[PDB]
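Here is the structure we will look at.
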Amino acid sequence: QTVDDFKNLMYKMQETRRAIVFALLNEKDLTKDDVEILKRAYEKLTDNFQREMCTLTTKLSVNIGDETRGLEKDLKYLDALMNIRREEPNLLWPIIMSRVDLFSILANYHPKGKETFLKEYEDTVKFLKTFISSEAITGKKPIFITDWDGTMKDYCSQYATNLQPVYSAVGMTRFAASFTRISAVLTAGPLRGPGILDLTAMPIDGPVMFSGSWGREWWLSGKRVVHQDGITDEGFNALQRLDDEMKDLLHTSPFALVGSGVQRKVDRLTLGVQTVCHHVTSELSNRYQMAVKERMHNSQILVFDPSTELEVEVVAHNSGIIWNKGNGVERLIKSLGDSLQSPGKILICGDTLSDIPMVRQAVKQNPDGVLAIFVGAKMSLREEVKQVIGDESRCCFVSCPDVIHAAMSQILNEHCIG
Ligand SMILES: [Mg+2]
């Protein structure tokens, strides 16, 4: 019921998720002990309606809705898999996957009604098909770049338990390996704990290449490369030191675990001090913020600022060119043997305004030539992506990531399995 039991539960489970996905991609067998770990995390997360956790001196309510639905979906998926696997025990996983109706499983959970899901799905399939066709045209597989939060994954109320379900990890890995010469993922958060490498159910050294800090740090092929590109070397190491006195401090009661939960990025520390609506007892919020400037010591080079109600940042500029996702993308593609310039298609998937520099970059290099799936936002954003490219026949708007997941799964069933 406590914090560390929540964290530890979610993380051991997530590691198990990774193992399951491994079994599922590599043709190994699926232990019912694994699945059962999943099952138990699920049935605890619903017992005593969304649940609250505690230390000693503090207690806080936490929305576990995403964690729950993640687990739930995964369980009905995996069940379908295993009962088709129980015989024939040697049937290739992908074929079994083509027998499992993922569409109906995901086309329960969502904001519109079903028929919307259906049609967005149909459209998205069609779209993706056009992309694949790129490779029949140019004799090179195309490039795939995607945002994570909101885009490949539903939003989670807290960053630490933001956890990728199995089905999406599988579909994504398969899609990327089969259809693409490059698949990059750009996130705002850091790489490891708790970064996106820890949050993912996916291979990480395979066909998908994961980044964080908006492209400032990548995981490849086996290590982590980090582009500072700002004055200094000073408070890169200081941000490291501060992030330390923070590891130091969450020992105490307080709770790491709120909206973004103390992320160390390359250029900055970004910190949840408060939630929506109001939780975390504004007194304790204030005391902890001054624990934050406590640790912040010269007056050390780095600078505070209350970005918002709920969040806050410790920033290191000097310096910057003001790095965005476009730059992350370009740095990546150039680092490899490649270019967005090449003839063929680029598919980009995004959710907020932050993904637009990525489209700008893409069309700058390849105007013919770029595809975008955005999820699911307002007239303004829809209109903006329509703007930053041409038609509008190259734009696809869907309301949730599961539409993309189902479409991909379909495309895999059709082109891979026949
Ligand atoms: Mg996002």
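Numbering, chain A: per Swiss-Prot, residues 63-110, 115-319, 323-366, 371-491 in sequence.
Method on record in the header is X-ray crystallography, 3.0 Å.
Note: Cβ is positioned from N, Cα and C throughout, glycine not excepted.
What Swiss-Prot records for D215 is active site, proton donor/acceptor. According to DSSP, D215 (mutagenesis position) is assigned to a strand segment.
Its own atom aside, the Cβ of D213 (mutagenesis position) has 24 Cβ atoms within 10 angstroms in the protein chains shown. Swiss-Prot lists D213, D215, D424 with the feature Mg(2+) binding site, giving experimental evidence as the kind of evidence.
Per Swiss-Prot, the feature substrate binding site maps to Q332, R333, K334. With a cut-off of 8 Å between CB atoms and residues at least 6 apart in sequence, the same chain places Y225, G255, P256, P260, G261, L338, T339, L340 near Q332 (mutagenesis position), listed in sequence order.
While the structure shown retains the original residue, Swiss-Prot records the mutagenesis experiment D213 to A with this note: Loss of catalytic activity.
For the mutagenesis experiment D215 to A, the note given by Swiss-Prot reads: Loss of catalytic activity. Neighbours of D215 (mutagenesis position), defined as other CB atoms within 10 A of its CB across all chains, total 20.
As a published mutagenesis entry, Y221 to A appears in Swiss-Prot alongside the note: Reduces catalytic activity. According to DSSP, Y221 (mutagenesis position) is assigned to coil rather than to any helix or strand. Every protein chain considered, the tally of other Cβ atoms within 10 Å of the Cβ of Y221 (mutagenesis position) stands at 12.
A sphere of 10 angstroms centred on the C-beta of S329 (mutagenesis position) encloses 22 other C-beta atoms. Listed in Swiss-Prot is the mutagenesis experiment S329 to A, annotated as follows: Reduces catalytic activity.
Among the mutagenesis entries in Swiss-Prot is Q332 to A, noted as: Strongly reduces catalytic activity. Under the DSSP three-state reduction, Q332 (mutagenesis position) is assigned to strand.
Within the same chain, residues at least 6 positions away in sequence whose Cβ sits under 8 Å from that of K334 (mutagenesis position) are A254, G255, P256, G278, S279, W280, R282. Under its mutagenesis annotations, Swiss-Prot gives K334 to A the following note: Strongly reduces catalytic activity.
Cβ neighbours of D336 (mutagenesis position) (same chain, under 8 Å, six or more residues apart in sequence): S279, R282, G296, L305, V388, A389, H390, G393, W396. According to Swiss-Prot, the mutagenesis experiment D336 to A carries the annotation: Strongly reduces catalytic activity.
The local packing around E386 (mutagenesis position), expressed as other Cβ atoms within 10 Å of its Cβ over all shown chains, amounts to 20. Among the sequence features in Swiss-Prot, the mutagenesis site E386 to A is noted as follows: Reduces catalytic activity.
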Q. Which ones are near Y221 (mutagenesis position): of the recorded positions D213, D215, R333, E386, which have a Cα within 10 Å?
A. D215
**Q.** Sorted by sequence, non-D213, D215, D424 residues with Cβ within 8 Å of centre, Mg(2+)
**A.** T212, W214, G216, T217, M218, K219, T253, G423, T425, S427, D428, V448
Q | Any further residue of that chain within 8 Å (Cβ to the Cβ centroid of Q332, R333, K334) of the recorded substrate site | A | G255, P256, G278, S279, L305, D309, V331, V335, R337, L338, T339
**Q.** Unmodelled segment of 4 residues: Cα separation of flanking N110 and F115 in Å
**A.** 8
Q) Just checking: which of the recorded positions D215, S329, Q332, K334, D424 have a C-beta under 6 Å from ligand 1? A) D215, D424
Q.
Please compute the Cα distance from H366 to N371 in Å; 4 residues between them have no coordinates.
A. 8
